[PDB]
Each structure stands twice: as C-alpha cells, then as structure tokens.
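Okay, structure first, notes after.
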Amino acid sequence: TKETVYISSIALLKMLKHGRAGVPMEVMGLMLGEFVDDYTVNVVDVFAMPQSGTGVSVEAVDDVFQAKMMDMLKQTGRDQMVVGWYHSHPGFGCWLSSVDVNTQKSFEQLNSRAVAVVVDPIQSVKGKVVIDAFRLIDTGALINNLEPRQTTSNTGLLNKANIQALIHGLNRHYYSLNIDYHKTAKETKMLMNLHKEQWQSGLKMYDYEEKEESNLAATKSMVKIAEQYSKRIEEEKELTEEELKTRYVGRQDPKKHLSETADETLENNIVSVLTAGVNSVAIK
Amino acid sequence: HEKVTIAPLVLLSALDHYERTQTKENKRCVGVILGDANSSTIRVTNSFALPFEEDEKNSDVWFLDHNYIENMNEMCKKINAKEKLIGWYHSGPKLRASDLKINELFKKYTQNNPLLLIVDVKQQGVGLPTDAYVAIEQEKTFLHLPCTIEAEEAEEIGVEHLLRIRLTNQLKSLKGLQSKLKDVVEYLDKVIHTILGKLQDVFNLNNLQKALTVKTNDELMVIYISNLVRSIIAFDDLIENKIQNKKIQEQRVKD
Amino acid sequence: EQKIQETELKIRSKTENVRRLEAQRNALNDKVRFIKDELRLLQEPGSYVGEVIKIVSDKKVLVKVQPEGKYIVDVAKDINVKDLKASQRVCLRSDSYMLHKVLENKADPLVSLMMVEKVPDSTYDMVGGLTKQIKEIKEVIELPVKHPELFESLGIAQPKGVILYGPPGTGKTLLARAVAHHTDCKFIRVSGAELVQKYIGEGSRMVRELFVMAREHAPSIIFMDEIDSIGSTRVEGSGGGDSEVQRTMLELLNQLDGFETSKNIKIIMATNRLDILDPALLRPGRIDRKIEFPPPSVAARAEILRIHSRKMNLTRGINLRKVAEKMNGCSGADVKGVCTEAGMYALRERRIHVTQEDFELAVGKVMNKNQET
Amino acid sequence: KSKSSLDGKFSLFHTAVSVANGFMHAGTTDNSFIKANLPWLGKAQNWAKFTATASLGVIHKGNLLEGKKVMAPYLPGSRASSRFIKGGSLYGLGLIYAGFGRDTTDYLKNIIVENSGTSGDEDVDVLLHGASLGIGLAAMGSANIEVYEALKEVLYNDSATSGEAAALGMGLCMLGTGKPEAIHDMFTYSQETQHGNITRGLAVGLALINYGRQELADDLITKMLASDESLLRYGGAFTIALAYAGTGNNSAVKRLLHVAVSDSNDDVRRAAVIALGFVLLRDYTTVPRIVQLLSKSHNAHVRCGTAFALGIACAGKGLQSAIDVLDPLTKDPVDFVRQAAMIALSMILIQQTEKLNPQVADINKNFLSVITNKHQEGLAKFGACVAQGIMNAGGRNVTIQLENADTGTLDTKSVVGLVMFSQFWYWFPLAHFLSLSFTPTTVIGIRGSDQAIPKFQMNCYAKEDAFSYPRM
C-alpha cells in the first residue's frame, strides 16, 4: 500500500529552515530514517545539500558529499538508510517543482521508499504549515494494493482538492499525499519550555513586573491622559445613536468602544495593584 | 558583558542526540555550536553532537576527536557560508577537568571566545535548560551571560502548529524569593565573601519616604477612576440587553 | 410525600439557572461562525470583472476581459448559460479562469465627476423668483420627462436638448440640481475635461462610457459643462480642446434619439453664442428648445431680494421694493453680494441683525465695487 | 440503482454496497449478491475481497451446520483465488459461530500457530487477520488461556495488519472481570511498541478487558488520561464507556466532558462524545438534549461523534425528535459527518414509516439522490448505502435492541459491535461486527414442548408496518 509520513518536531524545523533563503532561490536536502512500508514512516535527521548549476535536479545529488555525510552522521548513531529527499520551490498549482519531473523515477530505482518534498510557502506560512511531497506510482491504482485505506484519501471531489488545481491526479499518478506530525516525550517538554505561544520565561519574577511596573517610564505614563483617551473613544461612538433606532446607520458602534477600553482598563488595574503587591520589603 | 540568543531548534536537536547515543549518567555529551560571534549578541544557528567519551570516576579520562570537526566544517561550507564555529556546548551539570581542558582545543578552530553551555538533559528546575557561560581569566572563571530564546518568523510560527496573568506573575515571583532563601543557607555552610559583597551592595538600593507614602494612594486613586470606566463597560451591556427586551416583548404579540 | 416535592422544587429553581447557558452558547456560536467565515476568506485567489459576449453550443460562454481580452470560461452550476446575454456583467475567478458569479447589470466605468446621484439638495425658492423662469422649466423639462404620454398622445416628439439664454450671473448651475430634486430624477454632471485623455483610445471610449451609461440610466437628467457661456460657469469651450473630440462627442449626442431611441433623457445645455461647437446643433435630437432668462427687471429683482431676506436677519421698517430700485440690473450673483456686504457692516456693529442703514451703504458699495477693474 | 452508479472510487463504493446488502440478507442465507452478480465481485481490490467474503458471514449468521460449507472453497487446504480473499473465510466463521464456535476454536487456533513463526508477505497477515478475529468472536465471553497465549506471540511479531486482530481477539475472551495481570501486560506492550494499527487495537483491547468494573477500572483510566499519547487517550474513552455503561454515573460524565474540550485531538474528542452514549443507554430522553449542546462546534469530528452516539441509545427507543437534531448534520459540507449522520438516522427510523414519523419521506429520497448526484460528498453517498441497508436489514424485520426489558441488562454482543463501527476509513471498515445487534421482531406461541412455528391469527389493535415496504 501507500506510506504515511510522520515528521517529528526535529525534522520539520530543519527541512523548513534550509529552504527559507530567498523566494526565487531553490535548494535541496537529504532525509534519513529507519522504518518499514505498510503505513508507518519516520525521519531521524536531515541536512541540506549543495546546489549545482542545474539547481534542483537529479544530477544535483553528490555521491561524494552524501558519502562523507553518512560517515560523519555515524558518530551520533543517526546514520540510516536514505528515505528520500526534500527540495525548495516557490510553489505552483500543479508540479510545484519547476525542474524535477521524471527525476523521481530515477529515485524510485534506488529506493522505492524515497519521496520528494517541496515547501510551498517559503516564509509565507500563516500558521497552517502546508508542505507538499511526491511519490511515483508508475502503473497502478487498478487491481493492485489499495492505498486509500489509511487517512484523508480518495479526494478530488468536483474541481476542489487541496490547492484545487490538482483535483484527482494530484501531481503525477495520484501519489495520495499523507502527512502527520508527532511529538515524543523529550520533544513535548522541550518545546513547551522554549516556544509555545510567546517565551517570557527566565524573567519569571520580573516577567510582568519589569514589562509593566518597571516599564512605567513611558508605558502607561500620564494615566490621567490615558483615561482621557478612553473618554474620547467612548464619547465618539456613544454620541452616534442615543435614540436606539436607525439614524447614522450603525450596529456595533456601542460595542466598539466597549471591548477596546475594557482590556485597557483590565491591564491598568492589574499593573497598578501589583506595583506594591510584589512587596520588595523597602521598610525604611 | 555580552548577550547570547539560542534558537529553540538548537536545544531541541541537542537533547535527542543524548538519546541517540544512549549516554548514561556515567558519561556526558559534548558538541559544537555554529553562528555569528562578531556582534555583541552571540547567536547559535547550528549545532552537532560529538562522540565524547568520559569516565566519571576519573577526571583525567576524556576522549575528543578533532578529525570529525575538520570534515564537518568543510561539509557546512557547501550548506551555509555564513555559519562558522563560535564555540562548543556540553551536557551534564558538573564542570570537571574533562570540560576545562577541552575548552582550549576548540579555541584553535574558533576565532573569538568559545561560548560554554551547560545543557540539562533532565530539565531540572525553573526554565532555561541551558545556560550561557563565557570563559575569562583573572584559574578558569566562567561568568554567566543573559540567555534569551528567539527564533525567526517562520520558526516561531512553525512550532505553534506543532502544539496546536496576575496570579501567573505572583507564583513565579514567590519561587524566586524561595530560591534566595536556600541560596544564603547553602553558601553559609560552604565557607565554614565575594558573592556576599554584591548581595550587601544591592540590599540598601521613612525620612525620605514620608512623601513616598502618598504615591501608593495616588495609583489606587486612578484604579477607582479606571473602575469607573470599567463599570461603564457593563453599563452599556445593561443598556444592550434592553435593546433586545423591547424586541423580545414584540414577539409574543406577533404570535 | 412532601420530602420528594420539596426536593423537586430545587430542580425548578435550578431550571432558571440553565437559562444562563443559552446566553453563553449563543454568544459562543457568534464567535464560532465569525472565525469559520474568516478561514474561508483568508485565502482569496481573486476575481476580476468581465462582460458576456456570446454563447456556444458546447456549454461554454465567451466573456470579454478589459485588461486581457475575450476569453471563454465554464459556467457554474447555479448560472444558466442560455440566460447570459450581451453586455452582461459577471464575475470570473482568476485562479481556474472560470465563471464565478453574476453581478448586477448597470454602467459603472471610471468616474471623474460622473457619479449619478439622487435628489440633490436645492429648491426653487432660492435660485427662483421669476415667473417665466419656473414656467419655462415646467413645459420644457417636467412635462416630457415626468409625463411622456402627453407628447405621445399628440403624435409629436418630446423635447430632449435645451439652450439657456440670459445676462451673466444667472446661477443656473445650482438650479440644475433643483430640477432633478423636485422631479424625482437622477442628476448627471458631464465634464469634457475629464473625458479627454492623451492615451490611445481614451478620446473615444470615455465618451462611449457616457453613451452607454445613458441607456440604462435614461430616467435621469444630464448636465454638460465647458459649453456654458451664460455667466453661471463661464468656459465658452476650448479652441484646441474641442477641435478634435467634437466629432466623437457631438455625434453620439444625436445617436440617442436615432439609434438608442431612449426617452426621458433631458440634456441641459447653455450658451450665449454658437461658435466652437457644431453649427448643426440647432437640429432636433440635440437642441430642441431655447429658453431665455429674463433680465433682473424691477418686478423680477424685487422678489429676488425677498428670497435672501428669509434666510437672513432684517429689522423692521426695511422697504424691500425701495432697495431694489436703488440698484441697476443686479443678477443672482450681484444680489448675493449686496446681501453679503450688508451683513459685513453688521459684524462691525456687533449686531446679529442687519440694520436698514447697512443696506444704504451696501448699495453704494457693491455697485461701485463691481465697476472697478 | 445504488450499486450501478460507478465502478470506480476504489473499494469505498464496493464496500458500501457489499456491507449494506449483507445486512438485508442477514439470517436468510441468500448469496445472490456474490453468486447471481458476477461483475461487482471482480471489480474489488485485494483487501476489498474481505468485505465480499465476510458479507456471507452476516448473511449466513445463525447456521451451525452448513455455515462451514459456505466458506468451504476458501478454507485452508482448498487454497483460493488469492490469499487476500482467503483470510475473509476464517472471519466469516467468526460472525456465524460467535459464542457457539467451540468446535471452530480448536480449528482456528491451529492456523494461527502455523503463521505465528513469521510472515514473508503482506497477504500472509491477512490470513492471520481474519483468523484472529474469527476465534475472538467464537471464544467471545469465555476466558481461554490458549487463545490468549496464541495471540500474544502474534503481538510480539509487531504485525501491521493482524496486530489489531490479536488485540481484539484477546479482549473478547477477557470480557467481564477478566485477568488483572493481562491489564498491565497489554498496557506495557503499548508503551514499548509504538504502532498505529497495534497500539490503537491495544487501546480498544484494554477497554474490552474491563467490563462492568466501574471504579475497579479507575487504575487503568488514570494512566491513559495522564499520558499525552493520542492512541492511549482514544482507548480511555471506550474504557470509561464499557465499565460505566448501564447505570449512569456523573463521575464518568465529568471525565468525558473535560477530555472532549481541553484536548485538541479531533479523534479523541470524537471518542469522548461517543463514549458518553454508552453511559446514557438507560435514559434516552436526555441524550438529544446533550447532543444539541454539542451540535454547534467548529470541529467536524465532534459533530460526527455526537451523530452516531445519538443513534446508539435512540435506536430501539422512543423520542423521535432526535431526527431533527441530526438534520443540520446532514447539510454539513464535511464528508464523514454526513456518513455517520445517515447511519444514525437509519437506526432510529427502523419501522417508523407509514404515518408514524413524517420524516421518513425525506430520508427515503436521499437514498437514491445522494448516490446518483456528483455534487455530494464521496463518503456521504457511501454512508447512504449502509443507511438504506440498515433499515432494510434482515428484510425490513430485524431491529436494533439494546438495554430492553427482555434482556434485563446490557447486551454484550450489541455493545461491542457498535464500538467497531467507530473505525471505518482509518484502517478498513469494521461494520461487519454490527450483525450482533440485529434481532427480528416476531410474536409466536410455538408449543409447550418442542419447536413448531405454526400459522394462526390474532386480530388485535396494531399499527400498519409489515405490509408497508419500500416501493419502486
């Protein structure tokens, strides 16, 4: 059947960062891991590859550079068989790689588990993190092993699938894209201690103390003028409709200044009560 | 002094290398950091672990291979030309004769001062599993540098997809005071003056505070002024619901 | 049995506490539907505007694209391919290059002072005051435009174009908005300066925009600039400006009756002489009427002063007929200044009212003020 | 008209029409789908031949004599057309002989021992997959140390196909109090061996070993809730579902409610809302009220889980208003939500036609409308096939009876089959296990001594049902 790729938190950040240099510029790298077909698939560690005159292509793979890396990657035990390659391209509706077309056919002969990954956004990520891979089916999808038994497959309904330009056939021969991410026990505690939403730690005692009470130099300074700002914001919209009917043609006008000055006041009170609430023990 | 900014990808990949080698407590892992040390803020954009062998019972037993450094440095030239060796990291809480003697070994391939890093694989206490340390002589003296966690635009966004106020600061501030109480006790039994000289200096930093009592009430005065505005927030909700109530009473009539 | 009943009374009391869940759930669903509408609208491939040309038996329609050109797309599931006619504004997606939606049919090209408004603010009481002024507007404008069956019952054609005559300072520019206001018609201001550009094709299509706009917007009133010689807005045409475009402009003026055959279109034009424009404009379909504004005679100018006296502040003992006899041939522009200068002396007097003595000094001033230079 | 629409869409179209048709002939022993229709069998894929073969197990279920002769050509020693279809024959004996399979228990375990050494091909585990699931149903309800040890060696091989079959086979033998030692042993193998088809099957297996234990199973529930693994949290809901079923408990409600909210996993949120229906089986009046609160959400799996969970308790019970709750879920553009909605509607609407439920006219039109229309979702028309097959299952006769006055307690065979339906496109449709919940409705006196089945008449007040059947 097909293969479900499972990129961990370590491989996703490394494969992405290698292709973040330039919109037009294209690079490539090598993926390594140890797994078995029949669903499961892992990636241990990756590293970028040098760019040749052809850019991203089948001849851009250096057997001399690749052999030297596998010897240097043996010291830590991360040396494994070649599970595929990852590339970098600006991306399109179909065939995101502007060069590679049949290059995967030469890759399938070396390893049947090898894939070609292309990063569409190139620092355009809005938080979705959508990456594209490729696998050559060649002759298939008729009276053979049934791929779409795993997850999110048999797509192509009407003209809208994914980017909506691929529809059914996707890139070539309906490679049935499947991507999932996982986090181990070490990746769970490390990422939450480094980046979760925003990292304020290491300042933990001064976290909100220095950012607010010690930042009062100019932050909320002249609170009497800061309260005057909330006056002009409320007086503007409250003046609109005092008759509770249609006059100036508005709806949320009374709710506009409601939510804006509510969070500001909530921050004004918490910072002020914690000024003397830290209790630095000044005494005399 | 200087500053150190370590990306979360460097610390995430450094912990798994400890598991990939199956290193127990009797041994520690050592690796090299890559980045730009020319500026005042040292940044690590790359790292790789090294097969470091050590005996815990003997501080004179260590194994560091320099041949893998020369080959790895030449391989990175075909990857990123802006990445150079700014120093070396290591694991384990303890600093012994193994880590001190190898500090000058990486100095041959590092132009600036190699940045020392103590990596905690178990993540014991507070934050910052890895602390930034710089080597300086007056005996080897390792001074701590501020360690901040900052990444690129797509790096911070990519991690959020993987994981996809007042009481918080107070609980974190009380833990710092408790760490200071044990700091003076553990240091007192060690002597029986250098650190105490800096502590007694910042302790002193109502004759002049007689007029400083009013400033506490001046901020509390604005809080009630803010509560007056905070009350207006719900005064409109008091009006907003009657906007529905007049339409609510017009429903049963139409039914 | 009272132990069960008294305990059950608590459930009825907590039943009203369940009502608090409906207030929070409805407030939560408003946030869910808001964010759900965001994710669909975050990624927009974009869609341009195009016009339907012709239909093909292959169930694919031809749509003309202004920046690109004619391109055939595939119709949607909710859009009929047979219902698409010529010059039909529809929406085409730029990603798949296929038909998206169907827009409303109206003429909305590039607008510089061309915006069609509704009931602008003016009245016959301000710029009026003459009997023949309002009387000539009614038969020439109100009758054919509002009640087209009057001329159709007599078997005669209704008037379309008109030319205004009179001394300088008429003020017909503000009166043009009063015509469309009281007749419940839309106002259209045509400026020949913005319709003429140096780029290739702008000297034609920009005038064709006015030609196509008048077809669907026909129940309205059109007002043309740059030709007005009568003293309201004085241009008197351009020597080199009107020496070319006049063939692409004045030709389409007569095409409304001959080709478009559209009614209820009132072309308001004015000038004191025909020189730069077509000498053949006097023919029907272009100039159907000539209206002459009566000079500010004794009876006409006396009622004009009564107009400003209503909005202004005057004291007792002021003779409005005697003041009109003190001046000579003051048009609508001169009467406003005599009234403005009368209020100027009131500011020096620190008075909110204009005394009768200020009018005596205003007549001897504005009359000598306009004569200088 | 349903099965002649298209030959494509891989097996998802062929599986939908084969599993649905196998329900209509269930108990009547009619092979006309496999026999009389040649083309629909040949268009199937390799693993797709499992449904075509296992469909006869639902059809011939109840035959203790000729049930083996139906699978005779595909039995081991007669070979088969291939080894993918051969594995379904040993599973077909599990559906028919379940609980009576003491004779097949010795026959099915000998095949497992032969394949217990290793596997060189993928279809070899397919033969072991259907064999392990067949012996699990035959030994279901009885604790057997030989079956537990025979399937334990299969788990050591870490098979990506039969790994779930070995876990489900051991869980059916451990139903009830079970073996406390097997609780921590199977839980340890889930942490040591990380695999999708294995650990997920082990998580369901750890749910089956605890049945009716209530607070006695809290030791295993705490370990699953504290772990961040997606598969361990999936089995934690069903562990709460089976142990806390029957009599409702507010402690199990607070557990399933906090997991479906705090956790961001859509598969775990779907398992938590489905597990709530098993505890609410007693009171079906408050089930729709809770679903209405969960009917509005930004996640599709949350609404998809509440859809089928609503039909579990409301299948054979009253309160027809649950159909209107599932109406907005029918219009959901999500593909798998409409699939579970059609199945949930098929459970409540059994025998509701002929001026009982006015909504029977809209559900009968959507049968042919969604399948023939290409504008609907793929999984939407695939679920409408089984939806039409559940109402017509057993020839319009059999109904889904769970927690009724006849049994007096929770039905073991009915609750396990409904859990298997929760996994459809994640691995491969398990809907063949649903045949345990279909029982016919008949009233007859027979005799006072032996079997009779006579023919007589009553003439008492009754609604018109049996003579109201779907027309042309």
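Going by Swiss-Prot, the residues shown for chain A are 23-306, listed in order.
Per the header of the entry, the method used was electron microscopy, 7.0 Å.
Any Cβ shown, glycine's included, is placed from N, Cα and C.
Database features (Swiss-Prot):
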- A:27-162: domain 'MPN' (DOMAIN)
- A:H109 to A: Stabilizes ubiquitin pathway substrates; when associated wirh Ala-111 (MUTAGEN)
- A:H109, A:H111, A:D122: Zn(2+) binding site (BINDING)
- A:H111 to A: Stabilizes ubiquitin pathway substrates; when associated wirh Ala-109 (MUTAGEN)
- A:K208 to Q: In strain: NRRL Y-53 (VARIANT)
- A:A239 to T: In strain: NRRL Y-53 (VARIANT)
- A:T262 to S: In strain: NRRL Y-53 (VARIANT)
Within 10 Å of the Cβ of A:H109 (mutagenesis position), how many other Cβ atoms can be counted across all chains shown?
27
Cβ under 8 Å to chain B, applied to recorded positions A:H109, A:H111, A:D122, A:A239, A:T262:
none
Translate the DSSP assignment of A:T262 (variant position) into the three-state scheme.
coil
Looking only at A:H111, A:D122, A:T262, the recorded positions on record, which one has the least crowded Cβ, with the fewest other Cβ atoms within 10 Å?
A:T262
Tell me the Cα distance separating A:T262 (variant position) from A:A239 (variant position), rounded to the nearest angstrom.
36
Find, for the listed variant positions A:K208, A:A239, the residue with the lowest Cβ contact count at a 10 Å cut-off, counting only other Cβ atoms.
A:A239
Cβ within 8 angstroms of the Cβ centroid of A:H109, A:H111, A:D122: which residues besides those meet this for the Zn(2+) site?
A:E48, A:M50, A:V78, A:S110, A:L118, A:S119, A:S120, A:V121, A:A138, A:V140
The domain 'MPN' (A:27-162) - residue tally per DSSP class, helix then strand then coil:
28 helix, 31 strand, 77 coil
Candidate nearest A:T262 (variant position) in space, where candidates are the recorded positions A:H109, A:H111, A:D122, A:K208 and distance is Cα-Cα:
A:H111
Nearest to A:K208 (variant position) by Cα, among A:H109, A:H111, A:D122 (recorded positions)?
A:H109
